[PDB]
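For reference, the structure discussed in these notes is given below.
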2 protein chains.
Amino acid sequence: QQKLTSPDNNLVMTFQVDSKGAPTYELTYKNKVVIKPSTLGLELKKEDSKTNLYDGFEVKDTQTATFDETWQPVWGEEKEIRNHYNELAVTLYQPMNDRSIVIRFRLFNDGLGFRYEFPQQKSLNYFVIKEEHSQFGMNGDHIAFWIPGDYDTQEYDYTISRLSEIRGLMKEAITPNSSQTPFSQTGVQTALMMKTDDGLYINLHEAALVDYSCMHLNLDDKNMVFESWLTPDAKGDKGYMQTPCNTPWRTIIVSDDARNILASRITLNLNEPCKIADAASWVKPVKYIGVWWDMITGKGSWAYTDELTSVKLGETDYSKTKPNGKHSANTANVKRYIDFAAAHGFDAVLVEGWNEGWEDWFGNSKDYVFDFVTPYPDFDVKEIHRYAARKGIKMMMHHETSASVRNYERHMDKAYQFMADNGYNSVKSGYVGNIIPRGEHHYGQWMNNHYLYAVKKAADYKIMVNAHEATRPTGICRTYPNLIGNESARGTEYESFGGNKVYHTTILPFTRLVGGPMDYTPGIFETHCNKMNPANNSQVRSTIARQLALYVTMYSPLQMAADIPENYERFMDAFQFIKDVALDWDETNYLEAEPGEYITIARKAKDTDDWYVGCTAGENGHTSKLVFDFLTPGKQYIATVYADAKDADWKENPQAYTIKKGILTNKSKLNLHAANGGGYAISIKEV
Amino acid sequence: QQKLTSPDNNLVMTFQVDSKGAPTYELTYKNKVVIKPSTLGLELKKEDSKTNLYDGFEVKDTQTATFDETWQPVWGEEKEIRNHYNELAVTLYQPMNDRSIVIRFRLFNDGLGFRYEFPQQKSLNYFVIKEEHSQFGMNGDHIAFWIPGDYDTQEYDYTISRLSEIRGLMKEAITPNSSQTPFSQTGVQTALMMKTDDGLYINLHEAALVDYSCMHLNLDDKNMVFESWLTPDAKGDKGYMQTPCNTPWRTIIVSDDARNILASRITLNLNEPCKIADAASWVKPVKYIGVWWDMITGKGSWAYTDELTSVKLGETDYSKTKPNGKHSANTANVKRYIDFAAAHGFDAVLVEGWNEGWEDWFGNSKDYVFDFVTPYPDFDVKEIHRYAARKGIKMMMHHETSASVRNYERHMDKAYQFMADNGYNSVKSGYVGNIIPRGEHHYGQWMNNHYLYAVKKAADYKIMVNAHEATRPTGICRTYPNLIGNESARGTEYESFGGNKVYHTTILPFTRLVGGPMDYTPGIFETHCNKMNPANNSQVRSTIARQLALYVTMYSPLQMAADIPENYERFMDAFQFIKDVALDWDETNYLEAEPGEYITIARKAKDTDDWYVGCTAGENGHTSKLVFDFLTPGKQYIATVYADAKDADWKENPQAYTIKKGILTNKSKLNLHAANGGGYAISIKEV
Ligand SMILES: OC[C@H]1NC[C@H](O)[C@@H](O)[C@@H]1O
Ligand SMILES: OC[C@H]1NC[C@H](O)[C@@H](O)[C@@H]1O
Ligand SMILES: [Ca+2]
Ligand SMILES: [Ca+2]
């Protein structure tokens, strides 16, 4: 039996093979069982004994090591991250197939990562995975914060329930989406967050998802065991491998303090170091607005014309079509956004609907759907470039692919060259619809390769990428820091489609944000969508002060202010917080955190002595007793508090807020109350 | 009921809608039934009554027209082709679905073409084909010359049998291949050739296979009706369509003279005119030798080293590996081939195994299998280029993809740029293995798009393409004349893998060649492969003189002399015919033709007064009584006859030949005998 312990001696992992040679591990934290005895292994597709990569193993060799080094991300929640673990690598020989694998375990003070490694050898070269069988056996019927396991979307509201209740709730939890493939009545996605009856918080996830299919979890709800369930390709297979190769890491992050789940950097720590040598010279955080919410609410259109039943690029002559009078991506309107962005200190303006093809973009399984380079007649690329550059603004490129992936790859070098030629150095991509090639899913090994290919190629052009609908992140930004965002979860757009649950932003930082930032597009001040489009009666489940808080509580180096300029102009005093808030941080302090209920975070803006605080709360609101002892002794600060007014409420009174300005020091304390679906934001600037 | 008749009144096509509103057609030739009443229509994938595009139609309108214009191919069997037909277009309206299609019929003196057309309209825009239901009802249990219906290979020997015998022969007709998907016990490929008891020859095929899935034929052997059977995608669907759009043409070529099947230009006539405006300036025929037969026989290797269990491009350092002593694509060897090519008036030298990756090329479903640009340590790209240039020789590029198609697309512009930068202006591509993306077949709509994308992109680079394993041709060379070849049928390589049937080359011109030329790689003089590789006991099923004949009887603007130079050196007198024979023709006269038995053809070399003749024969040999009245009155010609010796035989005495030189005029006659698996060749040069 092998035993591995954390540097602080609080976690212990024990490993051994059972009497049939099945690799088995368990994990305790402060003498409490976190992972009951659980097996590890894979089943291979038949080309018989060779399909078995799950038992019949003997421990052939073991190697231990300790690692303790600090490194600096290009952008992040703090300036420096420490990577400190004890490691055990176990070489497992399978006599019946004359082949070996290695399982490598890295144990941190805040949890465990493991992966399988497949050395090059005479009897293991090319192989296909039928299923991975990594188990995570739970010690109780925990509370879980989960979304349905699905090969194609993550755009679901979270459910909070016991593990035993998942099966009963799955049908209701799967809401409609134009591309979705659930796989089990007890399947959930990663990162999965849980709260135990004996006071632990446990997060199950993976890190460094490269050259492999995305992992979901399937629950055996009799034994309370989660098991890896990979995403199949068009033929049902779960990964083409060639040695030497490795699986991604699988992680169990655990603490008796929920704040320490947010603090963990295990996911980043398990990714390969930055491979973009000059990254710091060109990768930069971006605060932006955009021509966007018009189309999301239905006020405006992405399409230039309504008169055609379909379009064929390079045949359809848009100069001969009638403008529909709703096309928001027109030069004059874009210039007005550039004006507002420059006036208020934003870095960029996104424009969607700029290019030919939007008439057919949705649900047609169309191959040649966009060319990514040809503008509509009312979008003057060169004039918009020149005007933005003169005003100090960068335009952000939009590459919706409509999930037509061969089409995007064929156009990608020309599309990136077009960006370089026209002053665009960041692009928001998207993959709406069922994947083409047809039969593949959004999160299979094939598409994972695509998303990273797009990122690696972008890096060669010094382009930053934010990909909507892509596989959810697993820390690869460490390796490729030009991946500055994904959506890859249910974002603010769904506040226009019926709403997100009130507690949504009190869960995302414990789940989605583990592995990388989200382009959540916060900042809606007019929360009634019917003021944009009288036919849309959706209401954003937030107060205005909570929207402000999200600039601190939804971490990202890429931050949109998503409302339209005229709405911000109606509340310019509150808007000041969005203008002031930083995007990049030297320190972060998690002040309060309870998943599904509240999150309060203070961050120190990079290369400054200034701090920003946000709190976001769920259905029951939250009372904070803040203590400002993280400020510098002897310094005075000008603090501006943006808070819910008394009786603010996301539903009945969302726009009621107060703003109070005064002096804070490290001796200050403030009592603040977040409303139902409310929150607060504080700027704290050194005098 | 509508009647359409050929210009010469010999053929009549009758069309009507039947009682249930199914469009049906029939065809007669000289008062003999060719096609019995047969239905037309398609079934669509469900998004109920909208799935029906096969009945419930009524005739809304008809238009007739006559077309009679001549055009000139860039390269071909003659200088000018006449396109002369009577047309009927029927507009068919479907009340229950409020939509219309058009079926267009073109009737020539030698057969019928039809296609379906789908106009843009309110109720037919995007749709997916479940099956096409084009019927061809036969009037009898004909003799057919067929290969098994298959979505992935055409590399089968032909079978000659009655239609009623196909079922019982299918199992034995399907021989092993690395990628094959047969679909029916009575499924066959097109072009399908038949001979009827009442003296007709009937060929069933398609033309202009663009943006659509390849058609095979499935035989109802109780009623003798063939029906279109399209190639499914990874999900089983049979084509994504968007109006306005058309199916390919379906063709019935018929005559009571088998020579007239060979003379038909229906397939080319039904393709769109040339879209490469400057094609005449850079597209040109190519006679070549190659570093190739070494590897096909096993004498030499494509791989550089035998040391590695697999390779990772960009990681494996070949300069640190041991040469295997068998790698034929080495500079010195390549220079000896260039020497031979230049000494004997060849245009080009193909080299295979020049680039990194060949250690892994076969059967591994490997994604990143080649980069198409990085040479092995022993292949000096620049020196070979300089040396070839000094000798007036062009190198022919090789792009085997190992069926990894995303990989080839991602590299394609870099690969074509590397060709341009290094003086390569033609490329032989290949698709050996099951297709990646996995789940697709070689002949589905998805891959058909790929092969044409490769050709269209090549045209932008002024590059000519010869693609092995691609979908078999349907006349698209007319539209893109830089498609100078495919294999896409069983070629000479199989003569090294056990042999082709003796009658193979007496069938190919009636089947495979209809739609475009084949890179058959004739010219094997040493027909016992065991002299290349003693472990290889394969024997080419040919005499030497029949190999000479193939330069005339297997038409192609791309002609290999496939043997190694040292073998040609042994038989240099016979090699003279290969040296002399032209590649491109002002006229072709089909002298004798019976499928499966013999084919004799005379052609006039373009821009000359010289003629070349070849005869290829089956198992029984063939006696020819040639009459040279196609020569010019009053001219004398120097004729050289390369013929089988009287005791020649493909098996027992293949290298026995005679060469006779003398004078011919248009009054001359020659009696010649082709041996079993033999033939003869004649050069006829004006004094
Ligand atoms: O690309 C169109 C639309 N697709 C979905 C993306 O999430 C949204 O932000 C974008 O506006
Ligand atoms: O590309 C390797 C090999 N594949 C099959 C092709 O038909 C053959 O000509 C070529 O030599
Ligand atoms: Ca989305
Ligand atoms: Ca081949």
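Per Swiss-Prot, chain A residues shown: 22-68, 87-726, in order.
Method reported for this entry: X-ray crystallography, 1.7 Å.
From the backbone N, Cα and C atoms, a Cβ is placed for every residue, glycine too.
According to DSSP, A:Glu532 (mutagenesis position) is assigned to a helical segment. Marked as active site, proton donor/acceptor by Swiss-Prot: A:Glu532.
Residues annotated as Ca(2+) binding site in Swiss-Prot: A:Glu194, A:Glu508, A:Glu526, A:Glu532. A simple way to gauge crowding: the CB of A:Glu526 (Ca(2+) binding site) has 24 other CB atoms within 10 angstroms, across all the protein chains here.
In three-state terms derived from DSSP, A:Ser217 (substrate binding site) belongs to neither a helical nor a strand segment and is classed as coil. Using a 10 Å radius centred on the Cβ of A:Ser217 (substrate binding site) and all shown protein chains, the other Cβ atoms total 13. Feature annotation from Swiss-Prot assigns substrate binding site to A:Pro215, A:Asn216, A:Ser217, A:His437, A:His438, A:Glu439, A:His507, A:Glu508.
Sequence-distant neighbours of A:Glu439 (mutagenesis position) (same chain, 6+ residues apart, CB-CB distance under 8 A): A:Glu391, A:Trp400, A:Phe409, A:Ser468, A:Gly469, A:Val471. Experimental mutagenesis is annotated in Swiss-Prot for A:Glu439 to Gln, with the remark: Abolishes enzyme activity.
Look at A:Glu508 (mutagenesis position): DSSP puts it in coil. Quoted from Swiss-Prot, the note on mutagenesis experiment A:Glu508 to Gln is: Abolishes enzyme activity.
Under its mutagenesis annotations, Swiss-Prot gives A:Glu532 to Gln the following note: Abolishes enzyme activity. A sphere of 10 angstroms centred on the C-beta of A:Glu532 (mutagenesis position) encloses 19 other C-beta atoms.
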With every protein chain in view, how many other Cβ atoms are within 10 Å of the Cβ of A:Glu194 (Ca(2+) binding site)?
23
With Cβ-Cβ distance below 8 Å and at least 6 positions apart along the chain, what are the contacts of A:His438 (substrate binding site)? List them in sequence order.
A:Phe409, A:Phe411, A:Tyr447, A:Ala454, A:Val466, A:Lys467, A:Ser468, A:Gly469
Taking every protein chain in this structure into account, which of the binding-site residues A:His437, A:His507 has the most other Cβ atoms within 10 Å of its Cβ?
A:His437
Among all chains shown, work out which of the recorded positions A:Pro215, A:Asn216, A:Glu508 has the most CB atoms within 10 A of its CB.
A:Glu508
Can you tell me how far the Cα of A:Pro215 (substrate binding site) sits from the Cα of A:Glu526 (Ca(2+) binding site), in Å?
18
Quick one: 18 residues missing from A:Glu68 to A:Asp87, so how many Å between their CAs?
9
Taking ligand 1 as the reference, state which of the recorded positions A:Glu194, A:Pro215, A:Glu439 have a Cβ closer than 6 Å to one of its atoms.
A:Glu439
Hey, for the Ca(2+) site built from A:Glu194, A:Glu508, A:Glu526, A:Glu532, who else sits with CB inside 8 A of the CB center?
A:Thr192, A:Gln193, A:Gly469, A:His507, A:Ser527, A:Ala528, A:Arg529, A:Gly530, A:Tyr533
Around ligand 3, within a Cβ distance of under 6 Å, which of the binding-site residues A:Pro215, A:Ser217, A:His437 show up?
none
Helix, strand or coil at A:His437 (substrate binding site) [DSSP, three-state]:
strand
I'd like to know which of the binding-site residues A:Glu194, A:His437, A:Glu526 sit within 10 A of A:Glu508 (mutagenesis position) at the Cα level.
A:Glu194, A:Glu526
